[PDB]
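Here the structure is laid out as structure tokens; the discussion comes afterwards.
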Amino acid sequence: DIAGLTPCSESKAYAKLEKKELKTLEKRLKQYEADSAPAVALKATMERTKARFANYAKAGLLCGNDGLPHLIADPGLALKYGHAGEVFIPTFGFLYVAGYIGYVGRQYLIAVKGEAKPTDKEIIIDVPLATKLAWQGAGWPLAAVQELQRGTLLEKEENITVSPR
Amino acid sequence: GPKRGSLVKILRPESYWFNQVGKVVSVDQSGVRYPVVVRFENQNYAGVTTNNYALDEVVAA
Amino acid sequence: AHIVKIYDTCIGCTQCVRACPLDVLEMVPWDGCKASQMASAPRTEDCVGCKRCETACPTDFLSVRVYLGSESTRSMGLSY
Amino acid sequence: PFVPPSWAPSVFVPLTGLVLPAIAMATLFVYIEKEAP
Amino acid sequence: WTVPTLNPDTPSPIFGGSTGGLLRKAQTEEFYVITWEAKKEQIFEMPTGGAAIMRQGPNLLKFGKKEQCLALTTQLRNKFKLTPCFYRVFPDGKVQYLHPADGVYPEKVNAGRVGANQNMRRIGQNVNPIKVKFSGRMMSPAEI
Amino acid sequence: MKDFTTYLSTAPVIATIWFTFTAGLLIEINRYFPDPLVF
Amino acid sequence: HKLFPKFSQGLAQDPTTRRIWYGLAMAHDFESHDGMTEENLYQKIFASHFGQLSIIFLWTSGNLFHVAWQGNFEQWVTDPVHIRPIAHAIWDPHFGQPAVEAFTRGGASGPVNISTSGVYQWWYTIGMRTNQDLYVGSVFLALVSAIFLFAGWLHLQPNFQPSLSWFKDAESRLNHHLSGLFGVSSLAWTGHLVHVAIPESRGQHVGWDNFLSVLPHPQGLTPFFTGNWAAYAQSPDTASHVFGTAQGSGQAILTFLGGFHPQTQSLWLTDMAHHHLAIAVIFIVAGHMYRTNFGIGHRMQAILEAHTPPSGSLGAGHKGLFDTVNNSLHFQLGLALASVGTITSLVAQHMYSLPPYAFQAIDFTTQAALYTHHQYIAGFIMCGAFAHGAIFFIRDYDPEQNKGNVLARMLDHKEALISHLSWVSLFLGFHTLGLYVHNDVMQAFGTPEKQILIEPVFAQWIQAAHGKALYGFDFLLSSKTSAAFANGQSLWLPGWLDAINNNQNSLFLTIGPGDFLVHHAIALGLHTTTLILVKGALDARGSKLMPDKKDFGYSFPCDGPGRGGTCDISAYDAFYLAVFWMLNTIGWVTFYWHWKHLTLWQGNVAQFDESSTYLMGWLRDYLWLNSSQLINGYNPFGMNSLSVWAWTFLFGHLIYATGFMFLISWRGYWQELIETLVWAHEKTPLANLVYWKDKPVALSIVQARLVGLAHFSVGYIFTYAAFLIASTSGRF
Amino acid sequence: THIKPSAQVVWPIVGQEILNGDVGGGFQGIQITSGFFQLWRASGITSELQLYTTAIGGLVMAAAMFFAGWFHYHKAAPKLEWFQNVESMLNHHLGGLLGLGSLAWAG
Ligand code: CLA
Ligand code: CLA
Ligand code: CLA
Ligand code: CLA
Ligand code: CLA
Ligand code: CLA
Ligand SMILES: CC1=C(/C=C/C(C)=C/C=C/C(C)=C/C=C/C=C(C)/C=C/C=C(C)/C=C/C2=C(C)CCCC2(C)C)C(C)(C)CCC1
Ligand code: SF4
């Protein structure tokens, strides 16, 4: 398919690796009882192994010569061959939660600078104000692009600068 | 220059609080070279929060 | 000898003088500050360059500056 | 007429290994420790 | 105030003898001699390590470097309220008084002192190092 | 009790509680959704 | 006082042992000597340059002489596949008879060293066949070295010292160095190739005896003056040509074929001839650009004053930069070091992948040694470029001459620069380390199918654009219906396609997720080293912690414990901290190079493709695995030829470790220890009759950093050199 | 002689379950090397119940130690001349601690 990679459900080293992990787990399994808790834990392990290999073969991942899933990081090639779930949807999910954390921290900083003890509200966290901003932070991309377009996202050149500049 | 308690802006370039805002304590009326006493709410690396400045190093902003 | 200089931002707080472990600095009459005092460095041949004076100076930036220069037996702090 | 003889390392390797370092370190030591007028 | 003279026949503090005393610098180059007058017999701390008893009256110690005499001066001045003065002695026998060189201690202003090494400008008003290239030596822009 | 809540509002205690919540949330998600690599 | 050093009486009046070290260290810093003017500066630099040239030609004549006398060159050229290249003979009276038998390898009388410098391949490709030829070359280059040393002595003499106007003439120096030093030298090397090096590969000896009576081509100069230049491309060397003989030869002297000679797996001599001829013409034409004493020509100050864009987006543009490049030697030195370092990286990257010399790339230890040698040279030269740029900012930069130009505007947005470099370094570090630690946890927990293996689709796209039909993109050189394919297909693409689709060479190696992760780690190292070096250059004038850093110079220890303490605040110390990141980054690129090539040379590239994606696979399958025959170089059962590399391996570990002592422990501890030593010597009877002339003191702070970095670096270099040479030579 | 001492087990999440190895005795865990098993066999402990009771006892003693800390700082805090009775402290620690300790242990 992409880059000479076969799909994992078509790959043979993928099936060999699945069979090898089952072989190691059953060689460890064959030295216990039946209803014993080590045997129960190893059968749960084998169930999770089979479920994991079936889910990775179901998700349409691409395997190499080693039988291991390879990820495709190109928006157009991923959206063309059905691989947006591995890099593209995770990167927009990450950027949503990372801007969430950063915007809630920025709103807490701006809220606590407007008092007579900003360092005291930085050492001892104002929990109601922090939870208020943490719930209100869900509209952070809209609020961020609005603060961008008003010219209030950015401080002017009243910043601290060195002698050189 | 500026009166007591008013906010100024520091333009001495090698100051720690250059391009930032402090508060005037007093202005000495002798022939002292740096009469404007400004306090800053943050400390420098020496842990000092107060410095003398000149009339053309402070701007009432 | 180390190059020690005094600048006109001095407020005559005498902190540098009482911080020097070598008696290099001293206070002289002056009119540039309210204290009517200025530091001076008449004995820089005995200066080792420890910079306790610079640590003790309150002004921002420093009004006393130590430029490490050519070494002698007194500036290296040798007892031998 | 280029090949140096078969005894040549037996002289040249201890020469620049011992004799010229001894002469060079003695000469540089006397040059370092020399007083100015 | 006049410049005092060194009395080499001054009794020394009671001290058993350290390994941290003088060396060949005292015989070849210089050593320094510290002198004070005590009010009572009292134990102090030697700057070279150890304890010593000062006598009641004139005392006399001799050290290698200058910071040892400053350390003992600071101890005797802040802990015992004494007024010592220490000199510089050469193997010729030349005796150089100092500290307090004016007679008044340098931590207070005295009329008659000439200000030395005073740049009459800020530190930010110094020139760039391009302006002091190719003099007779290495120079810093604060030297001019 | 007010001072005990101020102590619980101090920085290392809130870092401990919040990282315990975040780590437990990720642990719970990795238990009920075992081994996720995509989507 | 004392005489040494004569250039500084401030150091000559030092009563301590600091005088000797600081005389050794400030000897070649001519801008800070006593009584130094600007003409004297340029003249002593000119003499030192001649000294450097004489040392380089004496080095080359010595390599030639020791090969010609103690090697096996004439025996190597008969079968250069199975015979090892001898460097020089060993005379060590500390040896034993097992060591003499072990280093007596063959075919030699006594103990020898086996060379890994590529000089036999280079000399055999350029036409050397006998030892006498190497003797003549050694005598010639020793005479050239004597001439350059004499020319330095001569241009120091007062009837021959040039004036300041001769040194500050940039148009004449660029015209003569582009047209003559590049163009005519490349043209004369083309002449050497056509007249000597190609017929020596055809099996015909063209020496100085008969170079005027042997035709380079059967129709000499008649195509060249008729314009029928394609008559020199007719009948090239056949794909069954035995190199150095007449079987399968041709008549062409200037082809354009692409790819490699089939036997030697190396570039064609006719292609290299054409290549040096074309670049010779281009450099001679480019050497007529600037205005000397002939009316025509460009004026560089006029060009710089003209290239200022509208709207003020670069301010004053390049206004006033000619008087700051011309007057500063540190700007010119930083530019030269940046260019030469990037070109040394280019030399290494293009010589592993496109091997020029006959039976290079079958000598794997030579491949690894030359790559690693020019990569570490390139890293040191790049760090020196940024160091002398910081020295330019401290010493030579006049701000009023540069009020508004590009150099001042860089100092204006230095904080944005360092902030975005800090961001890219933190990003690459978090995610590269996180992916490696993630894959290590997956490999530890028995689940390799969960590990994050991002495919390098961008560089695979580029390899498909180059003509590699492995990844199936099939475009621009990989698709047969392309304009670039069809236009280059008649003349140079049929060799390039075969060489790039061969998977048995280093020409565009197959890449995977391990290659992804390592190129990301490489970008981390580059951005991070650039962060420290750019921060040291731009904070050299001063920072908010120290506004007057320009008043202390380039290399001062610190500014004391005040203001919270200021350790390693100087630009020299930023350089010092960045040498570690240089060594780290080149260690990464050469670990990667060496392990991917060892897995290519053994045959199992699957081993690299599987184990490269996790750092335990690195530590287990490269460092633990390839040092099995190294450390068995000597043992309680005997020794063999690898015992010198085992000893040098431990030697490098020891020097590294000794450097850590100067790196961690600092001065005042050692100063107190030395004072107790001074007491003990002056009180010990019958040894206090002996007294020092220089007072013993501990090493200074800056000297301590330099000595620790020196031991650290030498141990780093010797350890990896011993490991690389010993693993590659012991297993191949 | 053929069972490896193990007293730590990991939960089956994110694959870390593999750390529970075959230590023998029909058990899976991490082999411990503190030597508590040999200490417990030497002390004559035979059942898990006795170990459980020792655990409860040690927890009770920990609560007693933290109460003792709070008590001797906030409620009844010893004087300096109590702390300076070093002769008495040596007598009580050499007799009572080491002496009665090793006597009761020999018992
Ligand atoms: C980070 C840099 C980067 C790089 C090296 C690539 C590389 C690639 N892109 Mg991708 N792409 C990227 C980021 C990148 N992309 C981003 C950020 C977006 C969202 C804006 C896209 C959206 C995108 C689309 C919709 C497509 C690609 C495609 C490609 C492939 C061929 C195009 C090419 O060679 O242009 C070099 C790449 C750049 C100069 C970077 C800018 C990318 C621009 C914004 C889009 C280029 C699309 C191109 C015009 C389509 C060519 C069609 C092709 C059949 C010839 C190549 C592997 C094409 C493909 O699927 O090939 C099989 C394709 O259809 N890309
Ligand atoms: C400059 C590069 C160079 C290097 C690194 C070597 C290295 C070596 N030579 Mg070779 N040598 C060289 C050039 C070189 N040679 C040249 C060009 C000739 C022909 C004149 C020779 C003639 C020669 C002979 C006859 C022998 C060696 C031998 C050796 C080996 C032992 C060291 C020794 O005692 O040599 C002594 C060095 C010389 C005789 C030539 C040096 C003459 C130049 C002008 C001196 C340069 C000094 C340098 C610039 C600064 C060094 C001093 C400074 C650090 C204070 C060592 C491998 C010995 C050997 O083969 O052992 C197996 C041996 O017997 N060399
Ligand atoms: C700084 C340390 C350093 C060292 C020790 C080396 C060492 C080496 N280099 Mg490397 N190299 C370096 C830095 C270094 N290099 C840098 C900074 C660059 C980028 C400029 C290179 C670029 C480079 C290339 C491209 C090659 C090497 C090669 C080599 C190896 C062969 C020895 C040699 O160079 O012959 C000594 C060379 C000379 C004495 C000069 C050669 C002739 C010059 C170029 C032209 C002469 C013109 C002539 C005088 C004009 C006459 C005009 C006429 C009209 C009269 C040796 C391992 C070669 C190799 O790898 O072989 C296996 C090789 O091909 N180096
Ligand atoms: C084109 C080449 C070139 C030239 C002409 C110069 C010229 C200069 N450099 Mg620059 N520089 C260069 C390249 C160059 N450099 C490179 C490649 C680097 C990176 C290493 C630097 C990094 C650099 C720094 C950091 C500094 C200079 C300085 C200087 C100036 C004084 C040199 C001096 O006095 O030191 C004398 C030289 C020494 C004392 C060398 C000591 C030995 C070193 C540490 C290596 C030791 C390893 C040892 C040889 C290995 C032995 C192994 C054993 C087993 C045999 C002089 C202007 C200095 C300066 O300008 O001060 C303001 C300065 O501080 N350079
Ligand atoms: C393995 C050794 C090591 C590592 C990992 C680093 C990492 C770093 N160096 Mg350092 N450095 C090192 C050795 C190392 N260095 C050495 C030997 C020297 C010579 C003195 C230096 C000198 C040096 C300089 C001069 C600079 C750096 C900088 C950096 C940072 C560059 C940006 C980056 O990639 O950060 C990525 C972040 C990491 C690699 C850290 C990992 C983060 C961990 C995994 C998160 C926490 C994990 C876990 C929860 C911990 C729990 C433990 C608990 C007890 C709290 C990075 C943190 C640069 C910098 O600081 O820029 C901002 C910089 O300018 N280094
Ligand atoms: C001489 C002192 C001494 C020694 C050698 C022993 C030896 C032993 N004890 Mg016993 N024990 C002692 C006193 C000692 N006991 C005292 C005073 C107490 C009350 C606190 C105990 C309470 C105790 C318990 C509850 C247990 C043991 C156990 C053991 C055995 C386990 C290994 C061990 O403890 O390392 C050997 C210890 C040492 C080498 C250091 C002891 C030093 C003591 C504390 C100070 C003695 C100083 C002495 C005047 C000079 C000695 C100098 C130096 C050589 C030690 C071992 C036979 C275990 C057991 O019975 O297993 C079968 C066990 O469960 N001991
Ligand atoms: C600090 C300082 C300094 C230094 C600096 C440096 C050191 C720099 C470096 C730099 C560098 C080192 C840079 C680099 C660059 C590079 C580049 C810029 C490249 C480019 C390329 C290109 C453009 C290419 C393209 C292409 C391709 C890709 C493929 C195809 C072909 C072609 C050709 C098209 C100085 C002295 C100035 C002074 C001031 C200070
Ligand atoms: S450096 Fe040491 S000696 Fe020189 S002035 Fe400051 S304190 Fe006095």
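Here chain C follows Swiss-Prot for its numbers: 2-81, in order, are the residues you see.
This deposition comes from electron microscopy, 2.9 Å.
Including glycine, each Cβ sits where the backbone N, Cα and C put it.
Going by Swiss-Prot, these are the annotated features:
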type: DOMAIN; residues: C:2-31; note: domain '4Fe-4S ferredoxin-type 1'
type: MUTAGEN; residues: C:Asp9 to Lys or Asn; note: No effect
type: BINDING; residues: C:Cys11, C:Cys14, C:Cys17, C:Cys58; note: [4Fe-4S] cluster 1 binding site
type: MUTAGEN; residues: C:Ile12 to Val; note: 60-fold increase in affinity of PSI for ferredoxin; when associated with 15-KR-16. Unable to grow photoautotrophically
type: BINDING; residues: C:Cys21, C:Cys48, C:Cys51, C:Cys54; note: [4Fe-4S] cluster 2 binding site
type: MUTAGEN; residues: C:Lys35 to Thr; note: Drastically decreases affinity of PSI for ferredoxin. Decreases cross-linking of ferredoxin to PSI-D and PSI-E
type: MUTAGEN; residues: C:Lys35 to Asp or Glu; note: Drastically decreases affinity of PSI for ferredoxin, limits photoautotrophic growth at medium and greater light. Decreases cross-linking of ferredoxin to PSI-D and PSI-E
type: DOMAIN; residues: C:39-68; note: domain '4Fe-4S ferredoxin-type 2'
type: MUTAGEN; residues: C:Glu46 to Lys or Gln; note: No effect
type: MUTAGEN; residues: C:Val49 to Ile; note: Leads to partial destabilization of PSI; when associated with 52-TQ-53, alters the FA center. Unable to grow photoautotrophically
For C:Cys58 ([4Fe-4S] cluster 1 binding site), the one of C:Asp9, C:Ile12, C:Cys48, C:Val49, C:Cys51 that lies nearest, given that the recorded positions are compared by Cα: C:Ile12
The domain '4Fe-4S ferredoxin-type 1' (C:2-31), counted residue by residue under DSSP: helix, strand, coil: 0 helix, 9 strand, 21 coil
Cβ neighbours within the same chain of C:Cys14 ([4Fe-4S] cluster 1 binding site) - under 8 Å, at least six residues apart: C:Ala36, C:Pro59
C-alpha spacing of C:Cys54 ([4Fe-4S] cluster 2 binding site) relative to C:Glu46 (mutagenesis position), in angstrom: 16
Near chain G - the binding-site residues C:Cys21, C:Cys48, C:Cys51, filtered by Cβ distance under 8 Å: C:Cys51
Neighbouring C-beta atoms (10 Å sphere around the C-beta of C:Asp9 (mutagenesis position)): 18
For C:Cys11 ([4Fe-4S] cluster 1 binding site): intrachain residues, at least 6 apart, with Cβ closer than 8 Å: C:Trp31, C:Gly33, C:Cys34, C:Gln38, C:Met39, C:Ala40, C:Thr60, C:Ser64, C:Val65
Recorded positions listed as C:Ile12, C:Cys21, C:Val49, C:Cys51, least Cβ neighbours within 10 Å: C:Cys51
Residue counts (helix, strand, coil, in that order) that DSSP gives for the domain '4Fe-4S ferredoxin-type 2' (C:39-68): 8 helix, 7 strand, 15 coil
Cα-to-Cα gap, C:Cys48 ([4Fe-4S] cluster 2 binding site) vs C:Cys17 ([4Fe-4S] cluster 1 binding site), nearest whole Å: 13
Members of the recorded positions set C:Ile12, C:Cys21, C:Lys35 whose C-beta sits under 8 angstroms from chain B: C:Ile12, C:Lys35
C-alpha spacing of C:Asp9 (mutagenesis position) relative to C:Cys54 ([4Fe-4S] cluster 2 binding site), in angstrom: 16
DSSP-derived structure type at C:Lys35 (mutagenesis position), helix or strand or else coil: coil
Rounded Cα-Cα span from C:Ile12 (mutagenesis position) to C:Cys51 ([4Fe-4S] cluster 2 binding site), Å: 22
Entries of C:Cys11, C:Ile12, C:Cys51, C:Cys54, C:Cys58 (recorded positions) sitting next to ligand 8, with Cβ under 6 Å as the cut-off: C:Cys51, C:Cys54
Minimum Cα separation from C:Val49 (mutagenesis position), reported as the residue among recorded positions C:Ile12, C:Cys17, C:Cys21, C:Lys35 that achieves it: C:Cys21
Recorded positions clustered about C:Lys35 (mutagenesis position) [Cα within 10 Å; pool: C:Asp9, C:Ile12, C:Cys17, C:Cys21]: C:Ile12
Alpha-carbon spacing, C:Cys21 ([4Fe-4S] cluster 2 binding site) to C:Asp9 (mutagenesis position), which is rounded to whole Å: 19
